[PDB]
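Structure first, commentary second.
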Amino acid sequence: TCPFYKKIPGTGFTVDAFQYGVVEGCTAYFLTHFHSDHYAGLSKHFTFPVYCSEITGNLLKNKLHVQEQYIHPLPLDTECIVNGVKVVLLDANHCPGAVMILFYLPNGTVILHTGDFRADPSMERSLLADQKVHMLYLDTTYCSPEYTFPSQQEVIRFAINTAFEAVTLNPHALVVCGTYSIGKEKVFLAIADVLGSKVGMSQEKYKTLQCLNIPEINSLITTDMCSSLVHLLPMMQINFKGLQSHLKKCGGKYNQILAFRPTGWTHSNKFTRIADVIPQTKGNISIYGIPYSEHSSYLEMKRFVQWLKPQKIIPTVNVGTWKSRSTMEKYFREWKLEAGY
Ligand SMILES: Nc1ccccc1Nc1nc2ccccc2[nH]1
Ligand code: NI
């Protein structure tokens, strides 16, 4: 059965609720972004209206084969009316096509659902400026102060400098980047740009990137692996075994691999700064783990919520344990007492 935190009260609406069959009373199903935990249960044979961004709609149509008659794409930063209720989609600063949703209830209640987001001070000058919000449905992935990590800009700088140094020392090195979903495209695009190369990949991954409305994308990516010295592979292949196997298929064009594994937060972030990071190495193969997060850090989350001053917060992540729920509730109270709302 559909849990309470996926339902919007006073409406016929659900958010990211496709894995419970037909939800009784649901007139419109919203999808915040094309990540598998959120779209789980959507397939070719789904027959109810789906509301989403244009990019999410392209992926539904082309990758999951949902019929076009059930896909309702909406523009960003624009007042739209769905089943007689005013809604606005906002960029979530997550993966391509990811949105937050504002619902203006007939009775005057205002609800913000963040989907998955990486909070940023630029959101304080969106359409949210001076907007009363009664309920906030919040991406609480990293709601604890131990969760620290650098800016995306800092992480990209490290990656670009590392790749450029390695290939300048050895022009016959190949660069490989792991992927298992959309998001984090800046990692491989920034590296390929500094190296003067297109990014090479499978037909399936090419299809996925062609749905994302990235400007000038045809100039940046290719299925011709032989023409490229930055390759994408599944994240599961980024290990010494999988990279040794990949190198053997490249026809003696390369004699070294430098590989990147984009992660979220990991335990090493407690101890070792991005500037000090080193790779794991075996022979002519090196692997860097880089913490490129598309979720709020604890401090980013805290600033956004203290600025917004919501009357009630409903977490949407880490909801399944009493320990997690208690910890989150204690921080929300702390934040409220500190800021005076
Ligand atoms: N590329 C080359 C060709 C002829 C003679 C020397 C070099 N320099 C070099 N530096 C490396 C650093 C790591 C791996 C391979 C490397 N090759
Ligand atoms: Ni996500």
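Numbers in chain A track Swiss-Prot; the residues on display, in order, are 700-1040.
This entry, so its header tells us, was determined using X-ray crystallography, 1.4 Å.
Cβ coordinates come from backbone N, Cα and C, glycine included.
When Cβ atoms from all protein chains are considered, those within 10 Å of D838 (mutagenesis position) total 23, not counting its own. Quoted from Swiss-Prot, the note on the mutagenesis of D838 to N is: Impaired nuclear focus formation, reduced interaction with PIAS and increased sensitivity to cisplatin.
The Cβ of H994 (mutagenesis position) lies under 8 Å from the Cβ of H793, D815, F816, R817, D838, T840, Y841, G963, each on the same chain and at least six residues away in sequence. Annotation of the mutagenesis experiment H994 to A in Swiss-Prot: Impaired nuclear focus formation, reduced interaction with PIAS and increased sensitivity to cisplatin.
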